[PDB]
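See structure below.
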There are 2 protein chains.
Amino acid sequence: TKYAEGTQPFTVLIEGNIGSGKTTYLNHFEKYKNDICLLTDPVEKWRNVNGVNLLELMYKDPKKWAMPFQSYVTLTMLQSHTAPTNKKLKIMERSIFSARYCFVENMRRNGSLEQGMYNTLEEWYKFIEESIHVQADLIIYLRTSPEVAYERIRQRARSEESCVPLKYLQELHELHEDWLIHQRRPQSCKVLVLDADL
Amino acid sequence: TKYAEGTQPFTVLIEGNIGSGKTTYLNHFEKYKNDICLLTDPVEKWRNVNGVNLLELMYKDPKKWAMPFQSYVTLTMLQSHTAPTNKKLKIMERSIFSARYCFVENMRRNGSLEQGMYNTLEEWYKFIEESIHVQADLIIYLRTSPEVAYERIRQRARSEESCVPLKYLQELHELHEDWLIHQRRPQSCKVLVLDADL
Ligand SMILES: Cc1cn([C@H]2C[C@H](O)[C@@H](COP(=O)(O)OP(=O)(O)OP(=O)(O)O)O2)c(=O)[nH]c1=O
Ligand SMILES: Cc1cn([C@H]2C[C@H](O)[C@@H](COP(=O)(O)OP(=O)(O)OP(=O)(O)O)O2)c(=O)[nH]c1=O
Ligand SMILES: [Mg+2]
Ligand SMILES: [Mg+2]
């Protein structure tokens, strides 16, 4: 009796650090557009919310903007998770799970999110889990070293990501490990590990 | 196919300004506890989120805390709107509609919520409308003058509300009028007006 329950096909989630090549990997499935539902680069939504760049505001002023930004990230993931499709396969760049277990968690650790903000978000995640169906059958984890991840972010040269230190990517990498390999976080899904260092 | 669709009885929403006597009115239905589902004073949740007083933080630092606070207000309203009950009647203090049309809107107007924060919240409200069933059959509008509303807030003497000016209550009153009498906002429901000046 959850929202979008029984309306979703086999769902594959593409995960990995910033600049791990999530979009590049999903760009290979481009020939089967009419066969597979492909939702790539949700970051473009976050860079342009009716003209407002939430990603830029988050990086410039985390103490003020990390909360509304993560809230919006959660929303867009949800809208993608529950989007209607007549296709037999759906591949998604990112998910609600990485937003929660990797990014929200690290922003709690580094002090970008105050306790009250972290708690508000966590209580939202718990309610979403009982109200909204999130289809997750397989997660492909594009495993990279923080050094290679940093290389790709530099080459793409998003103005918002120009101040991102290697320390930040090292933290996120370890959280990706905790969630997808070390199972320190609650998630019941099949994970395929890939060496994404080309 | 929305969450909690077809599981909700006749729902009455009690609305009105801060200190309009919403709880006092609902306290009269106290004898029929086993007959009517009574969810009063959701503000107590906001004053204590695992020990964090979000209401106090919002009033102390609106530019930083109005966003997470309204996000949590929305959540608690949703949890109350969709709460399971075997009773034939449900009466609710406040709703998701007043949080959106009165409080979020006024915080946008006074600059407590930046555009990006207002937009994030508004996009959440739009998605909630398609995903989650909100039962609303009758709204009882306890109509007060901002002066009488101010009187009651002072007598209750919530430490968080000690700095609330009459200007703020005048703004909220007019928004309550716009929504429930003047129909300035895209909404349609049964409204019973009451003179709550004792
Ligand atoms: C998912 C998510 C991303 N972000 C940020 C980190 C990044 O700067 C940006 C998008 O990163 P990613 O979500 O990793 O997407 P990407 O396109 O950068 O990945 P790839 O290069 O492998 O295709 O948004 C958050 O701040 N919080 C979140 O919850
Ligand atoms: C509903 C709501 C309340 N608030 C704040 C305003 C008040 O300080 C506090 C509770 O206000 P009310 O929701 O009006 O609850 P109340 O108990 O004060 O009402 P009454 O006296 O009529 O029983 O929470 C918001 O900031 N945003 C909201 O969306
Ligand atoms: Mg990408
Ligand atoms: Mg009350």
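Heads up, chain A uses Swiss-Prot numbers, so what you see runs 12-209.
The way this entry was determined, per its header, is X-ray crystallography, 2.5 Å.
Placement of Cβ uses the backbone N, Cα and C atoms for every residue, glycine included.
Taken verbatim from Swiss-Prot:
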type: ACT_SITE; residues: A:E104; note: active site, proton acceptor
type: BINDING; residues: A:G27, A:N28, A:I29, A:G30, A:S31, A:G32, A:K33, A:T34, A:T35; note: ATP binding site
type: MUTAGEN; residues: A:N45 to D; note: Reduces enzyme activity towards dA, dG, dT and dC about 5-fold
type: MUTAGEN; residues: A:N64 to D; note: Reduces enzyme activity towards dT and dC about 500-fold. Reduces enzyme activity towards dG about 3900-fold. Reduces enzyme activity towards dA about 900-fold
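Around the Cβ of A:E104 (active site, proton acceptor), the number of neighbouring Cβ atoms within 10 Å comes to 20. In this entry, nothing among the recorded positions A:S31, A:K33, A:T35, A:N45, A:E104 has a C-beta under 8 A from a C-beta of chain B. DSSP gives A:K33 (ATP binding site) a helix state.
All chains included, 25 other C-beta atoms sit within 10 angstroms of the C-beta of A:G27 (ATP binding site). Neighbour count (other Cβ atoms within 10 Å of the Cβ, all protein chains): 21 for A:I29 (ATP binding site). A:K33 (ATP binding site): 23 other CB atoms within 10 A of its CB, across all protein chains. The two recorded residues, A:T35 (ATP binding site) and A:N45 (mutagenesis position), show a Cα separation of 19 Å. Annotation for the recorded positions A:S31, A:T35, A:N45, A:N64: lowest Cβ count within 10 Å of the residue's own Cβ, A:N45. Checked against ligand 1, the recorded positions A:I29, A:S31, A:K33, A:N45, A:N64 give A:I29, A:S31, A:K33 as the ones with a Cβ under 6 Å from it, listed in sequence order.
If you measure from the Cα atom of A:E104 (active site, proton acceptor) to that of A:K33 (ATP binding site), you get 6 Å.
Separation of the C-alpha atoms of A:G27 (ATP binding site) and A:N45 (mutagenesis position): 26 Å, rounded to the nearest whole number. Checking the recorded positions A:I29, A:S31, A:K33, A:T35, A:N45 against ligand 3, the ones with a C-beta less than 6 Å from an atom of that molecule are A:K33. Within 8 Å of the centroid defined by the CB atoms of A:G27, A:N28, A:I29, A:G30, A:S31, A:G32, A:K33, A:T34, A:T35, the record's ATP site, lie the Cβ atoms of A:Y36, A:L153, A:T155, A:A160, A:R163, A:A207, excluding the listed residues themselves.
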